[PDB]
Amino acid sequence: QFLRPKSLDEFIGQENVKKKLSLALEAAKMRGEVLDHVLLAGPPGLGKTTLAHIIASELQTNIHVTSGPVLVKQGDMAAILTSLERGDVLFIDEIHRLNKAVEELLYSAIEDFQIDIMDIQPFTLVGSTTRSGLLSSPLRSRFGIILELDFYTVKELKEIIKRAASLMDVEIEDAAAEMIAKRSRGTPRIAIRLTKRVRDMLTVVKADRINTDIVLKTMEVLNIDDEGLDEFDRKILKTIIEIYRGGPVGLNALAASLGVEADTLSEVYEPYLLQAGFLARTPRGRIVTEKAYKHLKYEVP
Ligand SMILES: Nc1ncnc2c1ncn2[C@@H]1O[C@H](COP(=O)(O)OP(=O)(O)O)[C@@H](O)[C@H]1O
């Protein structure tokens, strides 16, 4: 995890998020008070986990990691709550997936810091979700700080790439870093994994630095096109084009045809497809745009 930022000063991008978090985080440290609960929302790979760890580290408290789909019985949640020390961070990934059982108990420990009277040390709840709207109304109004992360710019991603390459002790030319950033689908996690693969090409071809040639060879091997779309991205668009005539097609129907969970489609793949203008959502369902037809070389109906 030597590539993960350890402080906000090492976190490139998300300027609005950082200025908001920094304000409340520094104020709380200065007062020796427990930070207000924070909600981190946005597509995966954008640094929500990273920020959660940064928060605990800045407050100099312990972070307790867990996720909604794991805490089934109240006992599971109860144990974690009691292990919390004053000022500790309770980080819950996919918090919108907490079953009513543990959700009620969590909400309870937040209203007065005491579960059914049997006592909980004041703590900071930091939840993570792809869509803040997926959270229940009750728990939603519990976070005093809501941070919405959107995709990064190509410039920010390029900077993240150069930073990663330097840490892996490998030289890379600006134009090459730009090329990778343009194909990272607005996501730091994607950009870093791509940089590692390009690093492997640099190793096999025995080059002194990553250039455009090395990047293009890597992308052909990985099957990533000039827009950064991978095999499944294209499969989604092609399926809508061929099986559904460009759409509109419902989320459930599309998911069934692709053999994947609707969630993985709407929370993981569609976000960027919508942002990049390849897909659009209508009341009747998802539809492909003219840009997708042309990018994939299909005659525009
Ligand atoms: N702003 C950033 N600068 C550098 N690396 C980042 C940034 N945001 C995310 N990453 C990197 O990407 C990977 C993914 O991040 P993570 O925090 O797990 O995403 P999320 O929880 O939103 O899915 C991490 O390896 C991390 O170190």
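Numbers in chain A come straight from Swiss-Prot, and the residues shown are 17-134, 147-329, in order.
Header lists the method as X-ray crystallography, 2.0 Å.
Quick reminder: no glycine exception, Cβ is built from N, Cα and C everywhere.
Listed in sequence order, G29, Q30, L62, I188, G214, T215, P216 are the same-chain residues six or more apart from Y180 (ADP binding site) with CB atoms under 8 A from its CB. The ADP binding site feature in Swiss-Prot is assigned to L19, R20, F27, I28, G61, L62, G63, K64, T65, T66, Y180, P216, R217.
The annotation ATP binding site is assigned in Swiss-Prot to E26, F27, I28, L62, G63, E127, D128, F129, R170, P216. A sphere of 10 angstroms centred on the C-beta of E26 (ATP binding site) encloses 11 other C-beta atoms.
Experimental mutagenesis is annotated in Swiss-Prot for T158 to V, with the remark: 5% DNA-dependent ATPase activity. In the three-state DSSP assignment, the secondary structure recorded for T158 (mutagenesis position) is coil.
Summarising the environment of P216 (mutagenesis position), the number of other Cβ atoms within 10 Å of its Cβ, over all protein chains shown, is 27. Looking at Swiss-Prot, the entry for mutagenesis of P216 to G says: 11% DNA-dependent ATPase activity, allows branch migration.
Its Cβ placed at the centre, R217 (mutagenesis position) has 17 other Cβ atoms within 10 Å. Experimental mutagenesis is annotated in Swiss-Prot for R217 to A, with the remark: 43% DNA-dependent ATPase activity, allows branch migration.
Reduced to three states, the DSSP call for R217 (mutagenesis position) is helix. Quoted from Swiss-Prot, the note on the mutagenesis of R217 to K is: 5% DNA-dependent ATPase activity, no branch migration.
What Swiss-Prot records for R309, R314 is DNA binding site, and it gives sequence analysis as the kind of evidence. Around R314 (DNA binding site), taking its Cβ as the centre, 24 other Cβ atoms fall within 10 Å, counting all chains.
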### Task
Quick one: of the recorded positions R170, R217, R309, which has its CA closest to the CA of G61 (ADP binding site)?
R217
### Summary
As a whole number of Å, the Cα atom of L19 (ADP binding site) is distant from the Cα atom of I28 (ATP binding site) by 12
### Query
Where among the binding-site residues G61, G63 do you find the Cβ with the fewest other Cβ atoms within 10 Å?
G61
### Query
For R170 (ATP binding site), which residues in the same chain are close in space, meaning a Cβ under 8 Å from its Cβ, but six or more apart along the sequence?
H53, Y123, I126, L153
### Message
Given the recorded positions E26, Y180, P216, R309, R314, return the subset with CB under 6 A from an atom of ligand 1, ordered by sequence, or none if empty.
### Response
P216
### Cα-to-Cα gap, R217 (mutagenesis position) vs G63 (ADP binding site), nearest whole Å
8
